Structures are given as structure tokens and as C-alpha cells.
Amino acid sequence: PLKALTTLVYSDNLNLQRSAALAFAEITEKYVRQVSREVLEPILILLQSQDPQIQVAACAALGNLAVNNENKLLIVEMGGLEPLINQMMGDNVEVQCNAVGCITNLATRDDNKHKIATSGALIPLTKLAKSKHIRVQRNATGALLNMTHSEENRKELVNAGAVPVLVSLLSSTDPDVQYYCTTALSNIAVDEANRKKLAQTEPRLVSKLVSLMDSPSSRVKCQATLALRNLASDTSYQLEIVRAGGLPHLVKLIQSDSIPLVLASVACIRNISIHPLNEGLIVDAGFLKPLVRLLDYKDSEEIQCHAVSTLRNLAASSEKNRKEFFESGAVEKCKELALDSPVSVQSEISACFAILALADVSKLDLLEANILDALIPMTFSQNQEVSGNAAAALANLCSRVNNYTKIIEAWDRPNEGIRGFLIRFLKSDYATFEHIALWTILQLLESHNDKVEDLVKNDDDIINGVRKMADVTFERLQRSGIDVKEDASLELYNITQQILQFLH
Amino acid sequence: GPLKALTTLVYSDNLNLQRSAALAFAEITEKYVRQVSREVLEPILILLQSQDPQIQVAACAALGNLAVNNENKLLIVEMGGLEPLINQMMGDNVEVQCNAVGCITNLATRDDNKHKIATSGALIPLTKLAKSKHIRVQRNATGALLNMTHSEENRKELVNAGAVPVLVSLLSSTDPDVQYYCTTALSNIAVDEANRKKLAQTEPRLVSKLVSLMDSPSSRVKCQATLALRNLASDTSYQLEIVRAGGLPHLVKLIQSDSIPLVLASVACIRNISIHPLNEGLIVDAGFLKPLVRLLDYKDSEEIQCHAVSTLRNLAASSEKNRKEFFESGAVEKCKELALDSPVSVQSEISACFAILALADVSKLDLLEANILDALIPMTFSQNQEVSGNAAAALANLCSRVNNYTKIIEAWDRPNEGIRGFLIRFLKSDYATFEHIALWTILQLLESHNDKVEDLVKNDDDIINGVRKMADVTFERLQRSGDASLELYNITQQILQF
Amino acid sequence: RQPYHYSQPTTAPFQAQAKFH
Amino acid sequence: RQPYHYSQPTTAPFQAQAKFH
């Protein structure tokens, strides 16, 4: 049949031509395969006619062809199917529709989108959406939704930007246009540049997102929440989202049993919790226990990380709200979880402990939560974040505390205990870890607990390790042209001397 | 080239492909039609025999558009294209009704197609779809039956499908094309006597309807209804019936029309009606006379002249009494005037007319002093035997039993060798009829008790010499045999006794 | 003889033609 | 060291596809 369809097209008479176009429309409409260049060429001849019927059939046929991957790649080569798109400007509204359709179906491929971004084709695509009929607007919002995929593609979305059209279209009651729009804006808010322009360009956009956080459609809910997160990548919006009362929506989106919504909501709340000013509000809202229990489930580590991180920034921002932080037992649960969870969750928990262990107000409480039962083994970790942070926390917990009981308890056990820790970190050739060990030993001696003094002063291994550290640093400093009286070496040496002064 | 692109589209078996093809066919035939191959028509043909209705409107529109050209008509019909269309005509869809009936209207225009149209039984569905409430269907239907009224055998297998009552009722349609097609159909049906008789005992009011249409705003309908009325008035029944239906006042205004076709139709009709003697009284009192007499002046229409003179002749032939009006009309004098300078058609008509006028004894004298001999005498010269013959008969009757022979005595020599010349001429002819007329006439002259004519005849040497030679000829021809010859001999002997 | 001109009944030459759509 | 897992903004993977009459 292609021989008859081709010969029927080239006639130059309108009637055979509308016949051909209809045929093409149906045969493309229910079976879609890989097809040759020769089939494509007639369509190009078909494409330019100014009987509208001919392009509704031709543009529907061609638009139908789009779903198979090959046709879209094939479309770019001709140089092309592009002239028809320029034709889309002419008013006839339903071939406006179908042309926009093919272009919406087309450009899914990146080069396509990059290619489309050239030639100033998309100034019409931004134009197309407003037209009253849902059909053409769905394609228009669909089309650049598809073009919001590459960075510089969205960078020519803002050139001749339809962005105002988008934020206004967020309030559409038609489900799919508004979804296409939320997803478009969400995809745009990935760039720092776009985020900075969006604050003073088309302002009040975020409030619309917050409203969309209560859509009956799950898709709109999720994607809007993710949009809000992407905006909350910056501090401006970190505060601005909170201003719009996005807290209750998020606070309960989290125990939703639809896991994607949970992921989105916890991601968002984490990003906004970055800002210290927010902490108060976030804690007063009942976020804590939901976050706490949410992190425990095994299957999705990403939620675990978002939750632990949220907890960590809440803890890091203010010593407000700290026994308000204690009550949940999440710290008990972070303790239980740190020993048996992915290295991601581990490093997050690690940084969290290191953060909590700074405030002197909570050192004792952390110690009587037997946190050393997790901190000590964590210092063994091959992962530098885990071992490092655990070590820092442990070191801080030995410094200027009002009761040294739990430390004396954790001297030997578990995992060779604090003693083992000190020896290990001295024997490392990591300057940081050497420093942590020496510093901790000094902090212990500088406590006026006699028992601790006697454990440190009688431990031959620890005493020997400090002595060799002192010698090593002394000779590094004497090879480099320095007599005492890198920059780490001097510091380390000084600490060794302060420690060794306790011996006599 | 494009043709089997489209036919490959036909054989596809997918409906949208076939409607693409069918729509295409419909348009491309709609604006250009010539004689086309057999192959082009079989895809249209079979494709049509499908029952997607869209496809059948497109296909019927296509094949119907082709149907306009003459060799496509039988080619379409001959293979067997019709059965699909009859089947669609019977179908309940009204627009494929329209287009199928359409194709039957364009088809069968050609003569022998029509016989295969009738033996296919297309005229039953045609007749019944001429009742349709939708105008398009009735127009194509009644159109179709109109076209089927053209052959005689077509017309009576139109009547054996009883389509006549549908038509007669439809005469009163408000749609112009329906009522015109119906009037012309019925007119064409009234051409056959069989149909006329059936029309007599099956439709009571037909004539009335027709008469009504003689006052239509539509010229075509006026004319064609009048022609119908004439065709009916071919018979005596309708000759009386139309007058009873008061069709004279319509006709008498229609002959004075400034529309020559209307004049033609009306005068033809009034002629056929004037055939009946009983009608004369009425026809004269409508006052047809002076309009007819001034209808002789239509030099540009010979048919009109013939119809007019013929009508005057039937009026004159039916009754003696009302002739004086006939002489006040100026018919005699205008016939006289016209007899010397007009076609041989009009000549022979006027001739028969004079011959008729000259029978009644009451008016002979008037005719003579209207100087009819000044036209009758030269007319006897005519090579056309109807003219010369009739003129001669008229002259002969005008010399028989008149109480005043003044004008005859005057027309003895002039003009054109006069009556004397006539007698000599007709004696010297070798025509038995003319010899008879001459001998008889001279006998009538001698039998007048006028002394002058008696001696004009017997002292004219040529005349009595001619009679003597006629007597001799008849004698030697006849008693070799031992009766036309005998009658002539008897007359010669009757003459020679003076 | 009597002449017989234009005496016979007439068959009208007009034939209808279909219109579609 | 403090860790940064899943910190970057998300680009939605969904792409639209058109509808015809």
C-alpha cells in the first residue's frame, strides 16, 4: 500500500489529498512501529496545505507516530518537521492543538529538546496554553513540561518565559494541566538562578503550592510538595514556606501510608529545617515523634536519612527544646539503629551524636542513655564520617562533665572500651585522630576524678602511646627547623607535654 | 495513476480506508465526468454494495455523477450495477435513498437502459419513494419516473407499477420541481390511447387539476399542463371533458399570450378540442374567433398558423348557423389574403378550409362576393395536390346551385385564366379525379338556369372540345372492357345533350 | 384531400437530472 | 566530617504525552 498512498499524495489536488491524510490518520492511530524515511517524506508534503482538515489529519497521524521512540529521532533529521510548527501560529485552533501535540510528543529526547530550544520555536509553545480549550492547553503545558528536563532548556523556558503562565495555571481546576504546571515549576526550581529570580518574579507563587498540598489528586500533592522542597533549597524560601503555614500539611503528610508522599514531605521538612529560625515552629508542631518512629523502618533508607538529618538540624540550631528533644527516645532509637543500619543512616546518626554532645546541658543525659555503647564501636568504622564523628562526640562527653561514672564504666567495655579507643586513635597516623586521642586524654586527666586519673596514669599502653607521639612530633619539628619554646605537629606536641606533666 | 491508489484503498477491508476512497471518488466525480473504463466502475460498484451508510452516500453520489455521461449509463447498467441501488432504495436510510434514486434518475436517460430498468423492477421502489416527506428524495424520485415516461414500453411498465395515482395527486405539490416533473410525466403518459383510456377510468379529477395548472405562476407548468390537456384531447371523451371543466376561458387568454410557446400549446389544445361538433357553440362564445384570426398573422410560426386555420376549419365544419360571426371575424378574408403568400402547409390548410366553407348552401353567395374565386382559381394551379384538389372542389361546389352567378361570370376569365382556364386545365390533366371535377362542374354550370353561363360554356370552343375528347377517350377505353370511366362518360354525354 | 399537420400528441423532450448531497 | 545524603533538589522523571480527537 505505501506505493498507492505515496502516489495519491503527490497529486497536488485537494481531494486525493484529504483522502490520503485521513487514511494516514487512522493507520497511524492504531498501530505504531518503526518506519522508514520514505513514509515520512509524504507527511512533509502533507504538512503544508492550508485546508485545515489536511493538517488535523496529518498532524494527528504524525502525532500518533510519536509514541514509538524512533519517529521522534527521525523527525529532527528532515530540517524538517519544524516548518509545520511555525505554521501552528495560524488561528485554526484544533490543528493548533494537534501540531502542539506532535511537538509535545516530540522533544522527549534531549537533543530534540535542545534542538527545539534553538530556532525560537518555543515562543509559540508558551503562547499556546492560554487558549480556552483544555485540549490545546494540555499539550502546551505538556510540551514545555517535557522541555523542563535539560538545564539550558529551562534556561530558554525563562527566555520568552511562560513561567507567569505556569504559576497562573497552577489554579486550574483541570487536573492534568495543573499537574503539568506543578511538575514544570518543580523542575525549574532546581536551578539557583531560577530560584533567585522566582522570589521577586511572579511573587506569591509558593502560597499556591501550599494550597496545592491539599489536592484530591495524589500526583499533584506529591509533585507540589517536591516543588516546595526544591524551592526550600534556598534560605529565602526556607523561611517563606514556613510563613505560608505549610507546617501542618507537612506535619501530617509524613505518617501518610503512601510512601512517596512520605518521602516528599520528609525531604521538604528537612530542607526547611535547615534554617535555625524555623526550629521553634517545627518543634511546637508535633513533628518530633513522627520523625522519630519514621526513621526506624528498614526498607527505605532515604526516609531514614531525611528524618535523622531533620532531627540533627533541629538539634543543631538551638539548645531550646532539648528535653523536648529527649522525650521521644529517638536518641535511644538512634542508638539502637546506629549499630544496625546502612552506612548512610550510620553517618547521619553519627553527625547527630556529634552535634548533641556539644551542649554541656545534655552531656550527662546522653551519658546515662548509655550512648557510649554505640559511640565506641562506631569509632571502629572504616567510614570516616562515622568513626570521625563518633570519636568527636566521645571526646566531648569526656570533657568537663559533672559525673564521670558512665565513662569509668565504659573504660573497658564494650569493644575494648574508651581505653581501646584512645590506644587505637593514637596508633593511627591520622593527625586528626591523634589529636582527638591526645585531647581526650588531657580532658580526662584535667577532670579531678581520682579514679579516671589512675586509669590514665597507670595504663602503660596509653602512657607509651603518648610518649611515642611526643617523640615523633618532636623529631618532625626538629627536622623542620623548630625547637619547642605541620602546624598540627606543634599542637600535638604541646598536648603531649601537658599530658606528661601529670606523671610528675 | 491515482485510480488504483484509491482502489487499493477500497480492497483494504478497513472502513476508514474505504470511506477515504469513497469520499474521494464522490468529489472527483462531482466536478469532472467523462467516459471511463470498466475497471474504475467495479471498485465503485462492489464498494457500494456494503452497508456502511456513509460509504453508500459517497458511492451513490460518485456513480450518480458519472451517470450523467451517456456510455457510463449502460456500462453501469449493463454489468448489473442496479441491483445494489434497488436494494438501497428499499432501505430505511433516507439520504442513501436520496442518492440511489438520484443515480436511477441520471441512469435510464438512455433508451435501452430503460427497458432493463423496468425488467429490474426499479419502478416499484421508485413509485413508493415518490411519496417521501423529504423533498430531495421526492425530487429525484418523480424526476426518475419522468425520465421513465419517454419510451412507450417504458410508459406502460410505468403504469403496471401504478405510479399514475402518485403523480396525479402530486400535481398539487407545492414544490416546483416535483409538480413540474409530474405534469410532464402525465403529459408524456397521455401520448398513448391505451393510457388515455386507463386515465379515463382511473383518475376522475385529473383534468381539473390540469386545468388549474393553466393558471400557474410557473411558465413551464402552464405550457406543459396545456400540452398535457391537448394530448388527452386527442380523444373525444376528453374533448368534451375539458370544456365541461371550463378550460375555455383559460385557453382563450392563453392564445393571446405574449409567450409564443404558450400560444402554441393553447392553440394546439383548442384545435384538438374544436374537433368535437358539440363544442362549437361554447368555443365561439368564449370568443376564440378573432384571436385565431389574428393568430393567422404569426408569420414566424407556421405551426401556429396551421393550428389556427385547422381550428377555424373544424368550427366551420361542425355547424352552419353561426357562420355570420365567422364572417365578421375576418377569417375568410385573412385566409384569402394568406392563401396567396404562405407556406404549402398553411396553403393546404386554408385550401381544406375553403373547401369546407363552400359546402353550406347558405353562405356560398357570401363567399363569392368576398371574392374567394380570386384565391381559389390560382390555388388550382398548385403542384401540391391537397391545395389544388381542395381549391378545385371548393370552386366546383361554388358553381353548383347558386341563385346568383354574377361573380362566377366575372371570374370566367380573370384572374389567372379564370374558371374557364381551370376547366380546360383540369380536363387536359391525366388525373381521373380532376377530369371528374371539371366535367361535373361544367355540368353544374349548364344546369344553372342562367342563360349567360349556359352560353359562356357552349360557345367556348376549347371547353366543349375538351369535353368531346374526354368523351371519346372514355368511350374507347371503356368498351374494350364492355366504372369511373363509365361515370365520366355518362357525364360527358349528359353535357353534350345541350 | 384533407391535410394533417402537427396533429399527433407530443412527447415532451425535457428530462430530469439528479442532485445529490 | 558531616554527611550529605539526598540533599540536592529533585527533577521529576515524568514526561507528558499528547492527546488527539
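Throughout, chain A uses Swiss-Prot numbering, with the displayed residues spanning 48-532, 560-578 in order.
According to its header, this structure was worked out by X-ray crystallography, 3.2 Å.
From the backbone N, Cα and C atoms, a Cβ is placed for every residue, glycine too.
Under the DSSP three-state reduction, A:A51 (mutagenesis position) is assigned to helix. According to Swiss-Prot, the experimentally introduced change A:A51 to R is described as follows: Fails to undergo self-association in the presence of NVJ1 or ATG13.
The note that Swiss-Prot attaches to the published mutagenesis A:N60 to R is: Fails to support the Cvt pathway, but does not affect the PMN pathway; when associated with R-62. The secondary structure of A:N60 (mutagenesis position), as reduced to three states from DSSP, is coil rather than helix or strand.
Listed in sequence order, the same-chain residues six or more apart from A:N62 (mutagenesis position) with CB atoms under 8 A from its CB number zero; the list is none. Mutagenesis annotation in Swiss-Prot: A:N62 to R, described as Does not affect self-association in the presence of NVJ1 but fails to undergo self-association in the presence of ATG13. Fails to support the cvt pathway, but does not affect the PMN pathway; when associated with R-60; the structure shown retains the original residue.
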Fewest other C-beta atoms within 10 angstroms, as judged across A:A51, A:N60, which are the mutagenesis positions:
A:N60
Inter-residue Cα distance where the pair is A:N60 (mutagenesis position) and A:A51 (mutagenesis position), in Å:
15
Rounded to a whole angstrom, give the Cα distance between A:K532 and A:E560, which sit at either end of 27 unmodelled residues.
16
